[PDB]
Every structure is written in C-alpha cells, then in structure tokens.
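Student: This is the structure I want to talk about, given as structure tokens.
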2 protein chains.
Amino acid sequence: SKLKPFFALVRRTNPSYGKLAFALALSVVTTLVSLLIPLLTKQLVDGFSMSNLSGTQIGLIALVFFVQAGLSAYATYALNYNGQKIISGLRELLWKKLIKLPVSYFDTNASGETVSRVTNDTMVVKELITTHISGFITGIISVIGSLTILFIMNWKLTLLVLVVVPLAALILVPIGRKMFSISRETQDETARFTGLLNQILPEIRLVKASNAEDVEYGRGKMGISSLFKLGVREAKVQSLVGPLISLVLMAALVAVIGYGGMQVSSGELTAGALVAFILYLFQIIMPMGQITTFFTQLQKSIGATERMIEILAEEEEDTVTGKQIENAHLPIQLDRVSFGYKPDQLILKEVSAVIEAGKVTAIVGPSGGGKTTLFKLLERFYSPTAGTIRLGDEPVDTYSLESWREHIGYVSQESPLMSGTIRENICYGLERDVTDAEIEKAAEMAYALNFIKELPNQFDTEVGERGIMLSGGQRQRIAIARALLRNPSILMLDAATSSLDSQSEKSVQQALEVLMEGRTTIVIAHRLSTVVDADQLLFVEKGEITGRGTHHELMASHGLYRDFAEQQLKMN
Amino acid sequence: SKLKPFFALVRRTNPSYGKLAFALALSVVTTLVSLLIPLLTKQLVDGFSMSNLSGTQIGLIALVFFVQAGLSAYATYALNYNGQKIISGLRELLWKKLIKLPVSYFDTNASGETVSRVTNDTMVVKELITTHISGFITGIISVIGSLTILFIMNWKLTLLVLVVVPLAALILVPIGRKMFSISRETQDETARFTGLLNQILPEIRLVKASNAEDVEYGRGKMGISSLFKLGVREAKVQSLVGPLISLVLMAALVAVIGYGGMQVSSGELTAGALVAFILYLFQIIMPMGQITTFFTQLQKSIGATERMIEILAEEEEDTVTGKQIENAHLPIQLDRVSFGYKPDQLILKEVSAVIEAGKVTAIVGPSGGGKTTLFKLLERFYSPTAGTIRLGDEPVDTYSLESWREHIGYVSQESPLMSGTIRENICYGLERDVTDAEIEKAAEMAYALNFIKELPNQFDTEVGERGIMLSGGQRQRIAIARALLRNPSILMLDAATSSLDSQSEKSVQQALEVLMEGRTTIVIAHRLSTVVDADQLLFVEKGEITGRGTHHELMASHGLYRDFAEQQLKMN
Ligand SMILES: CCOc1ccc(-c2nc3ccc(-c4nc5ccc(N6CCN(C)CC6)cc5[nH]4)cc3[nH]2)cc1
Ligand SMILES: CCOc1ccc(-c2nc3ccc(-c4nc5ccc(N6CCN(C)CC6)cc5[nH]4)cc3[nH]2)cc1
C-alpha cells in the first residue's frame, strides 16, 4: 500500500510504460542467459575428450557471451534513458510548483532545504528506478535459478553444505558490528580530543601570560592518554576480529571447494560440475549485495517520494480572484486588519489606517515589532483573513493579484542582483510589451545611463553568478531605474538608502522624488530622511498603528516619549 | 633516502624495535602457514579414497587453521599496540612543541590547521606503521609464494594463462577512469544546477513582485535540460561500459577455471589440485588491493611526515635568557623601537616613549594603524630586532621572560574562559604558592565572591565546554579577580567593555583602581573614560608614537591636530 504514492508520482510524469517494461524483461532475459553460460562451460569441460567439439563449444560460448553483453547493454541504455526522462519530468513539475508557490511557504519553512530536498530526492528516485528495481529483479532471478540449477546438477551434497555455510554469516555479522561500534567510539574520542585542542589553541596568549603552559600540556597529556587507552582496547578487540573473520571465510571456502574436489576424486557425479559450481557461486554472491542495497535504497526512497508529494501538494492562485483593474489610482484603506502568520498567535490586532492617492506615506516600525508583517500585508504576499486592505469597495479580492503586482514598484533594502546583465536586470518586467529600446534611454531618465557611461559593454556586461564587483551603490540605482521603467503607478520602499553617504544619496533621492512625484509612494524604513519628503507619516508598535498626519511635528505631540525613545536608540 | 626523516621521527619516540620486528616476523610466518594450507587441502582431496585418512587430514587442517589464527591474532595485537605507543609518543612530543611554540607563530600561520596537523597526520602515520607496512610485506610474500607454488604445481599450462588474463586490466582500467570522469562531469553539472536554484529561490519576493515566474521557470527548465543531456550522455557511456566489465570479468573467470577443469578432465596432471589452484587464486587476488593501498598511503604519509617535522622543527624558550628579577618596579622607556613581523616591511620605525612607574598610561591608536603591534610588543611576545624596550637600565632579557610574565596581569577584550570550573580560573595563578585556601577571600576583596553570592556551587561551579551561560561582564570580572590574585605588580589592559553597561563598568573600574592603589597600569583602549583614567597619555599613528603629557592637553591638541577624524568615527 506504501507504493501507491510512488506509482502515482511516476504516473504524473506520463512514463513510456511499454519501453520500461520491455527493458526490464530484456534484463531478465540477459540474467537467464548468464544462467546458461556455466552449463556450456561444463559441456566443454566434459567434451574435451575430443578436440573439434572443444573448438565448437568455445565458439558457442563466445557467441553467447557477446549476445549477453549486447542484450544487457541495450537493457541498461533503455532503463537509464527512461529514468532520465522520468527525472526530467519530475524536476519540471517540481520547479513549476516551487516558483508559483506563495512567498509565505519560503519564509516560514526553508530556503535552501527545499532545493536540497528537490535535487536529492530526484536523484534518489532516479537511483531507485534506473538501477535498484531492475537490480533486485535480476538478483532474485539469479539467486533462485542458480540454487535450482545447483540442486538439479550437483544434487543435495554440495549445495546443502553451501547453504549451511551461511551460518558463517551469523558469526561474521555480530563481529563486524562490534568492530563498527568500537571504531565509532574511537572516532568520537578523537573528535573530543581535537575539540579540546581547538579550544585551547586560540587562547594561547592567555595561556602563556599566566605561565601555566605546562599545566595545559598536562591536560593535553591526559587526552593523549585517554585515546591511547581506548586505542589499546580497539587493538585487543581487533585482534579477535581481524584473524577470526579471515579464518571463518577461508574455512568456509575450503569446506565448499574441498567437498567439490573430494566429489571429483571419489567418482561421484562431478567432472566439470565443479567448474560449473564455482561459476554459479560467483553468480550467486554479488546479487546478495545488490538485493541488500536495493532494500536500503527502497527504505530511503519511500520517504524521499513522500517528501516529493508533500512539496507537490501545495497550491497558489495568481489570476483566480478576477480581472477588473482599470486605473489603480485611489486612496488605500486598512480596515480592521488583524492577522499575522497563524490565527492562534494573532500577530496583528485591529489595524486601521487611511492613505491618500499620490502622496508619500511612511511606516515607522520598531526593532522587532510588526513593520515587516505590515509590509508583507500591504505587499499582498499574505492572504487576508479578517481585515480588509481596500482600494474602496475592496476590489483587491476580485481582480488578479498579478494585475496588482504589475502596477507596484518594489526595492526595499538590497535587492542585490538577478543573474544576468544590466539590460536583463532592468528588463525583468517585460509585460509582453518588450519595451523596445527605451531601457537605456529610461536609464538616462533615471540618471543611470550617464552613470554607466564608462560602458565596459552594453549587452555583455556580466555581473557574474557571485555578483561582488559592483557595490550596493550602483545596484540600487539600477533597481530604481527598473522600477520607474516598468510601470510608475504605485511605489513602495524600505528606503534602500544606505551608507552610500550624501553624495550618492542626494542623486538617487532627487531622481526618485522627481520621477514618482505624481504617483503614490510608501516608505517603511527607520531614517527620517524620507519622512520629511513623506506627506503622511504612520507609526506601528505592538502590531497596532498609532499616528496619522504630516510628520515629526505631529509625533512631537504623540510619540514625544515612546517614538522619541526608539529614535534615541537610533541615534546611538 | 626519503625514509630517513620518517625513521628519525619514529626513533624520537623510543620505538622498542625488538617487539615490532618480532611482530613482523610472526606476520611473515602466518603468511607462510596460509600458503601451506591449500597444499594440505590438495593432499586431502587426493587422498579421499578411504575414510580414516580423510579424518586425520581434516584434523591436521583444523589444527593448522587454529595455529594460523592464533599467530595472526598475536602479530596483529603486537603491531597495533606498538603503533599506539608510537602515536602516543609522537602526539606528546607534538603537543609539547605546540604549547611551547612562540605566540608570533600562531597568529601569523594558522589556528585550527595546526590541530589538524596533530590529529590527522598522527592517524596517517599510525595507519602506515601498524597496518600498511606489514600489509605490504605480507601481500608481497603471499603473491610471490603463490606464483612460485603454482609454477611448481601446474607449470606452463595453467599459470601462464593465469598471468596473461589480468592483462585485461589494460582493458578494464581505462574504462573505469572514463566512467569516473563522466560521473565527475555529471556531479559538477548537478552542483551548478543546485547553485542556480539556491541563487534563484531567496529572491522569490522580487521574482513574484516583478511577475517573472515564467522566465524563472524557463531558466530552470534550461538548467534541467542541460542536466538531462548530461544524463543521456552518461547513460550511453555507462551502457557501453557495464556489460563490457561484466563480459571481461566473466570471460576471464571462464577461461581460467574452465582451463583448470579441462586439464582435470583430460588426464593431464591436475588430479584434485584444481582446489589448491582456486584457493591460491583467492590468496592472490586479495593482497593486490593491500599493495595498492600501501603505495597510496606511503605517498600520503611521506607527505605528512614533512609537516610533522616542520611543526617539530621550530623552537622557543622561556628562561634561557637569564634570571635577574628582583623588584620589577621601574619606569618603562622605549628606545628607538623599530621591528614588526618581518624585517623587510619595517612596520615600526624608531618608536620611543617615556612611561613612569606606578602611573596609569593610556594608548590611543587608529583603526588599522600600529596600535596592535605596539600592544603586543609591550607584552614581549615579539622578539626585539633593532630597538629595545628597556626596563632594568636597558637589559630586558637579563631576567627570564617567564619571570617578566609572572608579574603581569592581562585581560584585553574577551578572555572568554578556560573550560572546566571557576577553580581553574582562580588557580591558573598557582605559581608554586598554591594560594593555600585564600582564593575565596581573594575573590572577596576583589569583589567577586559577592558577585557569586547566589552560589550555585563553590568548587563545582561549571561553565560548560561551550561557555555560553555567562556574559562578558562576569567573565571579565573573574579575569580581573584572577589578575589581582596572581601578582598585582604591573598591569596592561585593553579595557574589555562588551556588555557591562554603565553600572557594571563603573563598579569594575572603581574596584580595579582601588585594588592597585599605586601599581603600574597600562591602557590601550579607545573609550574616553579609559583615557581619562590615566596620568600620562600616548598616541599611535602610522607606526609612530606622537604625543606625550597629561590627558587634557593631549586630547585637546591631538583632536586639534588630526585626532578629530578618529573622534568623529567614535561618535558615529
Ligand atoms: C556462500 C558461501 O560460499 C562462499 C564463497 C566464497 C567465500 C569467500 N569470499 C572471500 C573473499 C575473501 C577472502 C579472503 N580475504 C583474505 C585476505 C587475507 C587473507 N590472508 C592473507 C594473510 N593473512 C595474514 C592470512 C590470510 C585471507 C583472505 N581470504 C575469503 C573469502 N571467502 C565465502 C563463502
Ligand atoms: C585471472 C585471475 O583470476 C581471476 C579470477 C576471477 C576474477 C573475477 N573476480 C570477479 C568478481 C566479480 C565478478 C562478477 N561481477 C558480476 C556482476 C554481475 C554479474 N551478472 C549478474 C546479472 N548480469 C546481467 C549477468 C551477470 C556477474 C558478475 N560477475 C566476476 C569476477 N571475476 C578475476 C580474476
């Protein structure tokens, strides 16, 4: 019943079932031919009584070897190609799901663990499909057929000792596990010793200042003693593990082969059956390891597939709400907004506010308050539950969130870079308009073309995957240029202004304020450099908005103590 | 020639060569017995025509098996025990050298890599001593003896094809290396794809805000398409490999064993000696891996022993200079002090200053100047080259450096913890005076016992190996108490101030100042309280001392001169 999710997930890829089944059957046929090769060898050994049939049998054996090799090659190619196709389909589905998934999932669950899980589990499912299931089938067939053929050919005597010998496994396995436990304990002790040394060494200045180095040496000696004692123990235990194992193996070996040799001398039904027996043992041994590896890999892959389905079970909506955007130019209202991330916690409580259209607005939050939550709420990445973020009559729930997003410009603190060139990084918002060649001209409108006039190149200017040769000063100018290029209708900022100092700050701020003067603006940062240019100021504390009006003149009557205390912490 | 350093290093630990040589000889004897065993098996197989001799030979074989097991067990125990003793000696020598190595070496070269080259190279040398040398000797003996015995047993026919077949290594090994190369290329591609995804995902806020889900999905699809192409190429290359490896190995096995059985059946002498031949094949194939592993580990160990000797090559001293300390109370003067880390750079140039005795002196330095160099120079951690830090009418080495350090208390920025209990913290000053039982009293006047008045425990007060349950203020207070306990004669601080806050800062400053009440004090911090807490002031700039006199005059003049820039940095 646990394989049903795996079958459904593989079905999601629309596999070529016929080709996979044909490849598996061809692998079975190859295993059956490898089950036949030793019989031909036995026939050759028995037929050495004359020389021409020896040559004919050698030719037949070579032909069977080549046929087996070719059949196995084609089966492996079909298996691997189908596995790669299934993995490509699975990765396509997973990446389509991840990108469309709401930003809440990324913030509240993980960022790199998701990509890790995706890649690792796709690789595990590939290993289960292309190798381990066929490997298990081939191993089962090989073991069963070899045991049956040994029973038919060399009969009870030798095969019974062959399957009584695995009592040697009941002596090897506990011994091997004791070796593993002692090795793990020694490794842990070594880790403790190196941790002690790595703790002591950085404070060597303090050690020598106190002139207690000898004492530390003594401490070190104790560690070197401890390991030694444990090491000695390992030695003793290894002296009961190293030889004994070999002994048992050799004993088993001799026994088996010895009986074969004996049955050759006594005249029993064994002339070339001994050679066939050794070849069948060699075909027996490896499939045991293959089966064990398959069992462990299935134990891992069931959980991997469960994680796959857990990723593929989420949902998100982009245009489902509706499509009725026409102007997107109206005062925005927060009405009874009270919701955070989980309804139980209630990180937001009864937040209400008004913002006019075409006026710069500020959102000042404390260090650890609800400024980030309020930003994400206004930025429409969080689904409203109780309150209403309205544009009048609350149309935001009846038209596409993508229509909202196309009309919003956003750069908050860094927005570092999107892997590519400058033209693509300012062309990230091609809403099917292609934007012609306005881009660089708009950069001149954003005072960016004259800033990039040095021009290492235009289209080949590579920021690299790392993105480190450009400081934060140049990238934020590019971000502002892109924001004004896409759709200057409503713009929101965490005031990407930084340590750039007035020289760059003056230019970037004057450009921004002159361009988006006629359109709605929101600022959410802490600095007061933007609040003087913000027509309306709002303050947030304890998940509640307190303060409406012009500016610092009005917080002088409302936040003259609490807001002043946070600003005092800021002056530090 | 290259083994001489290894032999010398082993000799440094008194190897007790007799036991090691006896263990090696016993291993050789065990290998000879293992070579003997298949001949006894062949005797039993040939003699299996009547039952009693079969039982006698089985008993003899079992006795030889047990003798071999016991001899191998004792040889392994002796080898491992001698190796552990050698490693303990080497670790003791290395740790003594490390703890006695100069501080200047530690900061300029490495911190954790030094511990790595005491923990990992010792393990490598152990692997070479206990296992790989004996393993190589026993493998060479086994291979040569088995080839010789097979030559005297089957002569031209079987053993020539025996040797000729593993020339199929010239067919297998290139194929395996091509497999490894293709696997490495695929792994690199998947690593690049994982990096691309881990770069895309954290920018999901910008990705959705700009509404480029389709673009990012397309880029991910291109990445997984490249991965699919790599997988298809790997699939083809593996399909032209796996069946080839199986075919070559099975053709080898069939040729050898079928020829053996063919000789057995024909009448050509082989009787039941095919059993001995198979056992000799099993004793031949195993030690090849041991020989190859020995060669690779010999390369690694001959690389690591040089690092061992280089660590052990360096030297340092603490009392060779002399022993001429009687008072250690005299004004401190700098006389044309010019030395840094390397004579070529000359980071210090003719630094000179006058410091009285019992007068607190403050040092002011810039962010990246030479304040740290002079700070470490005053502690005598760096060897004078040209200039002289004269204390004692010029001779500063007439007395032992340990004696100079003994009269010194030191805590600069953190001085985090010496892991264990507060007993170690207060007893690090146990310079043969044991302090009787006055440590708690010493804590009492030093204003530490009332700080620990909550008393979780007195002697069992534990801080943990990590040392995170106490704050910076408390550990700095304990450091001050230790400094006042050892020898409150001459003191230098960097005024460790991290999280004490005004109350604790003033408390520790007043207690510390009361405690010396007439002993020399040195301060090198940047805080203005620390610099007003000093009768005489200094200033460091460009590796030169510029400024002498009283606090107010210097602070007013230096700020007038150029120190106002550093001050402006301070208010920031
Ligand atoms: C399914 C049942 O059938 C079986 C078929 C084969 C084996 C079997 N597979 C083996 C693989 C390796 C060894 C083996 N590896 C060895 C390594 C070293 C030595 N030495 C060399 C030197 N030392 C000191 C003494 C012996 C013997 C060794 N014998 C024995 C083995 N016996 C067991 C059961
Ligand atoms: C000359 C010195 O003497 C030698 C004697 C033996 C070997 C030798 N050592 C071997 C170890 C493993 C294998 C082997 N590994 C296999 C893996 C798979 C299969 N299969 C299982 C299913 N497939 C499809 C068919 C056969 C057979 C296999 N046979 C062959 C081997 N031949 C080498 C030199």
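In order, the residues displayed for chain B correspond to 10-581 in Swiss-Prot numbering, which applies throughout.
Keep in mind that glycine also has a Cβ here, set from the backbone N, Cα and C atoms.
So Swiss-Prot says this about it:
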type	residues	note
DOMAIN	B:29-309	domain 'ABC transmembrane type-1'
BINDING	B:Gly374, B:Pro375, B:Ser376, B:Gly377, B:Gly378, B:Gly379, B:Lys380, B:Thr381	ATP binding site
MUTAGEN	B:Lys380 to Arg	Retains 2% ATPase activity; unable to transport Hoechst 33342. Traps ADP in a beryllium fluoride-dependent manner, confirming ATPase activity. Probably unable to undergo NBD dimerization
MUTAGEN	B:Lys380 to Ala	Complete loss of ATPase activity
Student: Please work out the number of neighbouring Cβ atoms within 10 Å of the Cβ of B:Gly374 (ATP binding site), leaving out its own Cβ.
Tutor: 22
Student: Taking only the Cα atoms, work out how far B:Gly374 (ATP binding site) lies from B:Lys380 (mutagenesis position), in Å, as a whole number.
Tutor: 5
Student: Among all protein chains shown, how many Cβ atoms are found within 10 Å of the Cβ of B:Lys380 (mutagenesis position), not counting that one?
Tutor: 22
Student: Other than B:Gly374, B:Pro375, B:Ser376, B:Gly377, B:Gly378, B:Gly379, B:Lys380, B:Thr381 themselves, what residues in this chain have Cβ atoms within 8 Å of the centroid of the ATP site's Cβ atoms?
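Tutor: Going along the sequence, the neighbours appear as B:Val549.
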Student: Let me know the most crowded of the binding-site residues, choosing from B:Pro375, B:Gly377, B:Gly378, B:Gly379 and counting other Cβ atoms within 10 Å.
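Tutor: Top count of Cβ atoms within 10 Å goes to B:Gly379.
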Student: If you draw a 10 Å sphere on the Cβ of B:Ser376 (ATP binding site), how many other Cβ atoms land inside?
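Tutor: Cβ-Cβ neighbours of B:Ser376 (ATP binding site) within 10 Å number 8.
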Student: Kindly assign B:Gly379 (ATP binding site) to one of the three DSSP-derived states: helix, strand or coil.
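Tutor: Its secondary structure by DSSP: coil.
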Student: Which residues, sitting 6 or more apart from B:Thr381 (ATP binding site) on the same chain, put a CB under 8 Å from its CB?
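Tutor: In sequence order, the residues whose Cβ lies under 8 Å from that of B:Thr381 (ATP binding site) (at least 6 apart) are B:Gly374.
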